[PDB]
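Q: Would you mind keeping the following structure in view while I ask a few things?
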Amino acid sequence: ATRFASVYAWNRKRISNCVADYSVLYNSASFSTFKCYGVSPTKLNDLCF
Amino acid sequence: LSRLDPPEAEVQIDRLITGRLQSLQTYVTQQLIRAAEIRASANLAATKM
């Protein structure tokens, strides 16, 4: 996204009805911080949400 | 098992193991006491016979 919202007006979007390869986003080597709670990002995209 | 890596699955499974083991010990002790009472009654019945 080109423009990001302010923190007090944090933007929310809802995503459903699609297929996502979370490993790609994980294996992007582009993020400073990447922490998952309740789940381990390393190839646990094998579940339905 | 399907949502976490082993390092934290260890903690979670430890909690579950602790709880279930304590439940089993409670159940077994109750059964031992009840069996003692039943044996006393059975001895009385044999004596009456």
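Chain B is numbered as in Swiss-Prot; the shown residues are, in order, 981-1029.
Each Cβ is built from the backbone N, Cα and C atoms, and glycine gets one as well.
Okay, these came from Swiss-Prot:
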- B:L981 to F: In strain: Omicron/BA.1 (VARIANT)
- B:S982 to A: In strain: Alpha/B.1.1.7 (VARIANT)
- B:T1027 to I: In strain: Gamma/P.1 (VARIANT)
Q: Can you grab the distance from B:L981 (variant position) over to B:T1027 (variant position)? Cα atoms, rounded to a whole Å.
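A: Spelling it out, the Cα of B:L981 (variant position) and the Cα of B:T1027 (variant position) are 56 Å apart.
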Q: Taking the Cα atoms as reference points, how far is B:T1027 (variant position) from B:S982 (variant position) in Å?
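A: About 59 Å separate the Cα atoms of these two residues.
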Q: Under a criterion of Cβ-Cβ distance under 8 Å and sequence separation of at least 6, what residues of the same chain contact B:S982 (variant position)?
A: none
Q: Looking at the variant positions B:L981, B:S982, B:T1027, which ones have a CB within reach of chain A, meaning under 8 Å Cβ to CB?
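A: Qualifying residues, whose Cβ lies under 8 Å from chain A: B:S982.
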Q: For B:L981 (variant position), just count the other CB atoms lying within 10 A of its CB, please.
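A: Counting Cβ neighbours of B:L981 (variant position) within 10 Å gives 7.
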Q: Where does B:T1027 (variant position) sit in DSSP terms: helix, strand, or coil?
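A: It is helical.
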Q: Going by DSSP, is B:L981 (variant position) sitting in a helix, a strand, or coil?
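A: The three-state answer is coil.
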